[PDB]
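Right, one structure below, let's go through it.
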Amino acid sequence: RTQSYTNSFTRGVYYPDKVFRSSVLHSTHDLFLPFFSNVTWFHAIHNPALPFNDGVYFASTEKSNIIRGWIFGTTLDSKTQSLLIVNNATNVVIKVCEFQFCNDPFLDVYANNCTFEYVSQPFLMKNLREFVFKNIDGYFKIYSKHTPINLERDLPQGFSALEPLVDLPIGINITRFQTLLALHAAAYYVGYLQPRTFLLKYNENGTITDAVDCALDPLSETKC
Amino acid sequence: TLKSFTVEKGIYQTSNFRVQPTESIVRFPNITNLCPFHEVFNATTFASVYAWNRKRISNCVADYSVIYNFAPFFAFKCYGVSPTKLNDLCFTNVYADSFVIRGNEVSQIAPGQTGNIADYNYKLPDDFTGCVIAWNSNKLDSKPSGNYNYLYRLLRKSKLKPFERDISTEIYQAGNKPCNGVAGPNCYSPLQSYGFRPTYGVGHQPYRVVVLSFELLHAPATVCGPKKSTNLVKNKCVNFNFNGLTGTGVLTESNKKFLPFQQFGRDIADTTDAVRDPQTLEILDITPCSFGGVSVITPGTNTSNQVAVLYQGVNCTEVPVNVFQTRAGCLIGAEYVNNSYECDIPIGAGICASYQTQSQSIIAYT
Amino acid sequence: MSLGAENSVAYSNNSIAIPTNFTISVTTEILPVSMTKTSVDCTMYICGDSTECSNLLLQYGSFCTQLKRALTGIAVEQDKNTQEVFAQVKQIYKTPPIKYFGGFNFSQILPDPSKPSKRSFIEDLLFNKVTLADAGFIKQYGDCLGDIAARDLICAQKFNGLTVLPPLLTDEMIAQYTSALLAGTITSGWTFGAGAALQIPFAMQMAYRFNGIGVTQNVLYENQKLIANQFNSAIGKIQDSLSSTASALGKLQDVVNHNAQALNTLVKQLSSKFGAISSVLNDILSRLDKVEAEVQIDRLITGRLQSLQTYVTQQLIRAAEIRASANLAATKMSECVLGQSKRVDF
Amino acid sequence: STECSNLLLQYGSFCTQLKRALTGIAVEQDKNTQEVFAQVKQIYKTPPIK
Amino acid sequence: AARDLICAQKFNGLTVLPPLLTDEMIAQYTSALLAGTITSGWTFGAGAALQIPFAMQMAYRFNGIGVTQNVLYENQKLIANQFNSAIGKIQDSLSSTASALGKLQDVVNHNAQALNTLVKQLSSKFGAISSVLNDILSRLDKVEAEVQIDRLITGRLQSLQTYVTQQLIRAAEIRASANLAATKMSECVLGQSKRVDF
Ligand SMILES: *[C@@H]1O[C@H](CO)[C@@H](O)[C@H](O)[C@H]1NC(C)=O
Ligand SMILES: *[C@@H]1O[C@H](CO)[C@@H](O)[C@H](O)[C@H]1NC(C)=O
Ligand SMILES: *[C@@H]1O[C@H](CO)[C@@H](O)[C@H](O)[C@H]1NC(C)=O
Ligand SMILES: *[C@@H]1O[C@H](CO)[C@@H](O)[C@H](O)[C@H]1NC(C)=O
Ligand SMILES: *[C@@H]1O[C@H](CO)[C@@H](O)[C@H](O)[C@H]1NC(C)=O
Ligand SMILES: *[C@@H]1O[C@H](CO)[C@@H](O)[C@H](O)[C@H]1NC(C)=O
Ligand SMILES: *[C@@H]1O[C@H](CO)[C@@H](O)[C@H](O)[C@H]1NC(C)=O
Ligand SMILES: *[C@@H]1O[C@H](CO)[C@@H](O)[C@H](O)[C@H]1NC(C)=O
């Protein structure tokens, strides 16, 4: 698949807790995507597994149901349990089994002893969709947001905080990452999280409207 | 407050007045099911240590006092919560982890612990809230010829993260020549048996271990202790109990726009400012009841035993118990005169008090 | 950095330089006098109407009694500073309804009776320039009850037991003392500061003042209109500098900023754990039995007590600095206003 | 030490106010020297005749 | 050779900052004040410097203290000789006696001793099993080392609190002395003072 490199443009900020704070400046230390980072852009017209390097920021600016599902694991060709998320217009199936992933796993539009299976409401709904995947203390945490987008060449300017969506007790080893494509031209952005300190601003309505890094430039350290 | 029997002329800050609560509120979500602790603690066989099984418990009323009737244990060993207060407070999920170990390695199940089971089989996190129940099982998990239905892992290429399972059986290699599925030189099978016998010592007996992993009130609560809810009363000083957290204050209707994943509001002193009702989808403020400081204005005890009372920073409508409203609060027991003398006892913003003859009485003036 | 302009004075053993004209210059000196008087409730700060915390706090003896004593002493000392600076004139003098003082215009420093708080133009500029913290000297529990917008800093200050006491002398009384001093200085001279006020024309008073500095008194009587015009222009320049520049009053604004910042730090210190499992006291009491909750409550009690002692110590040090400044301001009121000073740069 | 820093983060803002007090003293020393010595507007010179 | 005390102070986070005005600029300010006082008199403290001969300036100073100005004009050589001998006696007393400057030496000594005490306080246990943090880390598990490190943290924080409070009190004393020195510069150097023993 075609590769390009682009700037993060202060995207990838999520709510770190389920606590309402209004009109305050709060300092947190967590796995965040750093500001003005070097994220990578994939055009999948065509494919090994991507690394899962302490969390993944995922972005997709397309429409319809051409993008769905993810594969997380460390040896996807059996002999190790792996995490599978598959989407449709009605249901989300999340399964943690050994599975039999091939070299090019994909879903046709037209598997061993295991424990965790999950059925849920649809993850998915000029339409940029952002996801944050984190794996901490045996818990898999998925945050997301959907926003209107003007230009699909690059990531937009501004802030759009990502509300927490699903926490799971998966408890496996995740090293590599694979994206499922529906086959009867899809482009997506991938970035990696780092354990950084952020200073976040909650306005009078309790919404995060601004955030500052703490190791980007010396002015951010001064503001910390 | 002066620790004496004769006081001098002046104004003394004595104590603080507070409004005591009149009622009590308990608010728990309406759940009717019972948590299946009975089928967790008994089974024909539990699982092995390397393949320990985890049971999710949610959306039920949990009575923790019936656990003692289900197994003969002493060590109800707990870290972040007391065993006797598990019915008074509520969680969002309970996870029960079941395995059968050796009696010598029960001490490895603790936060911040290393070893063999704690590093290669079952690891507990450092911030572990939840607790461990272990009991001897020599009657059911032993055989005179040896018990080979329970397996454990010798060693791994790397340490094992908390709450992680690794059930795969691959031959370990500690050199350059590959094993290729052959357990030859520098190649060993990873799983071996306990081999239980009734003639072993007290440290080598089988032990059945159940670990209840509790996750706290960061989500809408599903697992609750047995308690009865009460009708919600507002605009009054009450003693509320919202999903296990206590407090004293006044509950009012809220204008805060909670996002649907949020149920708690927190102030800059890390105290709860707003709450969400667990029964109806309603947001309520928590404002503490009426309070303030009390100053006592007196002449000497050799002059008179009359006093005046200043309630600081409050109106005279707010105080429960000659009334004059100054800018330093308001004053009861001293009358206001339209005269101006030099200041004798300073009260506040341009107001003084004196003990004058116009019968002697305490007057206040500018 | 540059130390200053380079100059070379021409020294000779038979040459002198003698001035032929003069300027009348009005300068501004700003001196802090008092600060905010605060009172702290220990039980509402450390414990917050919890019975178990109060019962464990009763075993610590008399720490909170002596912190309350120190805060009360500071609060009395602030009113003492204001009294020794301003309340120094014996009687409340008044200016005559006629406003002729030899051509000298005192219109911007004499009070205006249109407004209720009878302050001058310059006093109103000084009051509007320094913004206040709007502290607890005005009651706010009715306003803290009505949940308008978000929770204020002052409401969260007073909800945790920190209160601001009002000063004894209101701003109207300080303006009245200032007007009495101004009327006595303009009408009588330096005679009202050493006995009874003896009236004198203002031109003859200024001739006496020129005779005090070594200039013969006919210089005023020949250049009176020029001196009066220079005084009026300097007063107008002072007014324009107050209307334009806002950074000249940084000392009083620094006092207000420090007094707000210390209380905000004291409130924000309540969110710390100090090694306990939680900062909320009720979570510790609900989650743990008696001995373990006693241990965690003791850790929280020690941390909050140390933070409160740090606040009281820095308040005492700042009170000593403010008292030294108020003693200087009282000396300057005694020696510059009530008389004529021969001390250089005083 | 990372563990010591993690345990020290639970004590709040004691370090910040210690740093603030020492910075205030450090600024005050320069203010003291400026108010004592820098009193003259211009740098005068003595003529070469003595 | 051996480890210095300054390196031991610097290796534990304690730093000495340089003053804004170097000694060359302090000497330049002092030289400007001396040149203005010698040439002009007190006229440079009220505006522009106005030149005057030094004998006539000293006659003005004699008229200030109540002596008629012809006394200086009749005893000028004797007065100049007495001034030169007094300046030479100040020279000799500064060359011989070394205990006259004890106040500035005490200012140096207190600030050295406070930092030495703060460094020496790092070897205390405060009830823990060791003063070394790494020995506590290596010799115990998580909870026990957390308890011992909490003890050491409280002890070190209390010692640093004591140091900062002592520095604040000494700063107040130094500010009072600097205010007195500024007043004596404005009144004794820039003019003639009538205050007795000032
Ligand atoms: C991102 O990484 C690629 C890798 O070669 C590099 O070419 C590109 O300049 C980087 N983008 C930056 C530094 O903004
Ligand atoms: C588990 O993941 C880690 C990455 O942190 C990797 O180094 C290790 O090899 C993985 N273990 C297995 C058995 O795949
Ligand atoms: C908060 O919501 C109100 C709703 O009426 C809106 O008027 C206000 O502008 C919002 N505040 C923002 C967007 O900062
Ligand atoms: C254990 O629980 C089971 C429920 O599955 C019950 O049938 C059995 O009688 C119990 N045994 C004991 C000894 O409590
Ligand atoms: C709990 O109470 C709410 C409020 O009336 C109601 O909507 C809900 O159906 C109740 N749930 C159950 C399980 O009864
Ligand atoms: C409190 O007192 C003030 C001053 O008299 C008054 O204006 C206000 O209405 C009072 N508040 C009440 C009665 O709630
Ligand atoms: C006075 O100054 C002149 C030149 O400025 C010089 O020639 C003369 O010697 C001086 N007087 C005395 C007594 O030295
Ligand atoms: C004094 O000044 C004010 C404003 O500066 C001016 O309005 C007034 O006319 C002046 N007084 C006289 C007598 O001119």
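Sequence positions for chain E are given in Swiss-Prot numbering; the residues included correspond to 845-1042, in order.
Note that Cβ sites are derived from N, Cα and C of the backbone, with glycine treated the same way.
Swiss-Prot documents E:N856 to K as a naturally occurring variant and attaches the note In strain: Omicron/BA.1. One natural variant named in Swiss-Prot is E:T859 to N, and its note says In strain: Lambda/C.37. For E:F888 to L, Swiss-Prot lists a natural variant annotated as follows: In strain: Eta/B.1.525. Annotation of the natural variant E:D950 to N in Swiss-Prot: In strain: Delta/B.1.617.2, Mu/B.1.621. What Swiss-Prot says about the natural variant E:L981 to F is this: In strain: Omicron/BA.1. Record note (Swiss-Prot), natural variant E:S982 to A: In strain: Alpha/B.1.1.7. The unchanged residue is displayed. According to Swiss-Prot, the natural variant E:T1027 to I carries the annotation: In strain: Gamma/P.1.
In this structure, the variant positions under consideration are E:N856, E:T1027, and the one with the smallest number of other Cβ atoms within 10 Å of its Cβ is E:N856. Annotation note: E:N856 (variant position) sits in a coil segment as assigned by DSSP. Cα spacing between E:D950 (variant position) and E:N856 (variant position): 25 Å, rounded to the nearest whole number.
Note: the Cα of E:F888 (variant position) and the Cα of E:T1027 (variant position) are spaced 17 Å from each other.
Nearest in space to E:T1027 (variant position), taking C-alpha to C-alpha distance over the variant positions E:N856, E:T859, E:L981, E:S982, is E:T859.
Around the Cβ of E:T859 (variant position), the number of neighbouring Cβ atoms within 10 Å comes to 6. Between E:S982 (variant position) and E:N856 (variant position), the C-alpha separation comes to 21 Å. In this entry, E:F888, E:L981 stand out among the variant positions E:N856, E:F888, E:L981, E:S982, E:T1027 as having a C-beta under 8 A from a C-beta of chain D. In this structure, the C-alpha atom of E:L981 (variant position) lies 19 angstrom from that of E:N856 (variant position).
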